[PDB]
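A.B. asks: This is the structure, below, for whatever I ask next.
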Amino acid sequence: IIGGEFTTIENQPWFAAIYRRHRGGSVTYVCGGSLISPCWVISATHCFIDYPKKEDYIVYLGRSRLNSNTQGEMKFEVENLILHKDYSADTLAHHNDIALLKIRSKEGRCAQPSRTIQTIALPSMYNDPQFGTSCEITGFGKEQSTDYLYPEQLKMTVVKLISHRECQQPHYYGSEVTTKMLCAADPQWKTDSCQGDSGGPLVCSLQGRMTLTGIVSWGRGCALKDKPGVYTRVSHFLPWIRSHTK
Ligand SMILES: COc1ccc2ccc(C(=N)N)cc2c1-c1cnn(S(C)(=O)=O)c1
Ligand code: NA
């Protein structure tokens, strides 16, 4: 996250921290995710497509720091890694960038809701917030495009939704951004998601309810003029989510 502010997991209790175990024992941060039910985490397929082996991944809930065992956190293994069958990546645009992770503790149990571990509601079909709506993003991603390290403390920021017709303008993304994607940015281009924030949530308050409207997917640079953050529009994928969580 470029700009914005540091936060803790009690502010974003649906946030999942996803890590990968390498040969030799080293563990590195991969992507963010969101808890949509006790046994299920939703993320982005591009996070796992090059290493699609479920045994490689570690999922944490109730974790606020990149290398601290936050009080009340829960550690899980991936029982089932579900990638979208028609996923593909162009020079910029990522298609069907959505994945599901069935989580299980070493004792065989799913998440236990608490003050730091909570689910996030899914949107209803054909009901996305109007363009201009302010929404929040969360992640352990880069603070600056030139950084190579991720921040130790979890971050958050607020961006505004951008219409499909504006996002399709020639100086924006043209025909590369589709109706299955949602654009969001800062009007002053000072804050945004970046590398490391992928798979994480775009949460919008819609008709009084906190909703998982988007999943961090792609963008040209980070906080670059006329180049919004692009997110998987979760409302389009409700039939796919329901079928694969059964
Ligand atoms: C693999 O990098 C990624 C990966 C995912 C991204 C998701 C969203 C955005 C965004 N602008 N909201 C940027 C991203 C970049 C990304 C795009 N450019 N850069 S950088 C660090 O400037 O080279 C990082
Ligand atoms: Na840390």
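Just so it is clear, chain A uses Swiss-Prot numbers, and the residues here are 179-424, in order.
Yeah, the Cβs are placed from backbone N, Cα and C, and that goes for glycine too.
What Swiss-Prot records for this protein is below:
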ACT_SITE  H224  active site, charge relay system
ACT_SITE  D275  active site, charge relay system
ACT_SITE  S376  active site, charge relay system
MUTAGEN   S323 to E  Abolishes phosphorylation, proadhesive function and ability to induce chemotactic response; when associated with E-158
A.B. asks: Express the distance between the Cα positions of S323 (mutagenesis position) and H224 (active site, charge relay system) as a whole number of Å.
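C.D. replies: Just about 19 Å between their Cα atoms.
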A.B. asks: List, in sequence order, the same-chain residues at least six positions removed whose CB sits under 8 Å from that of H224 (active site, charge relay system)?
C.D. replies: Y265, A267, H272, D275, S376, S395, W396
A.B. asks: Using a 10 Å radius around each Cβ and counting other Cβ atoms from all shown chains, which of the recorded positions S323, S376 yields the largest count?
C.D. replies: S376
A.B. asks: Three-state secondary structure of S323 (mutagenesis position) from DSSP?
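C.D. replies: Coil, per DSSP.
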A.B. asks: Give the number of CB atoms, excluding that of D275 (active site, charge relay system) itself, located within 10 Å of its CB.
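C.D. replies: The Cβ of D275 (active site, charge relay system) has 28 Cβ neighbours within 10 Å.
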A.B. asks: If you run the three-state DSSP split on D275 (active site, charge relay system), which class comes out?
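C.D. replies: In the DSSP reduction, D275 (active site, charge relay system) maps to coil.
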A.B. asks: Where does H224 (active site, charge relay system) sit by DSSP, helix, strand or coil?
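C.D. replies: DSSP call for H224 (active site, charge relay system): helix.
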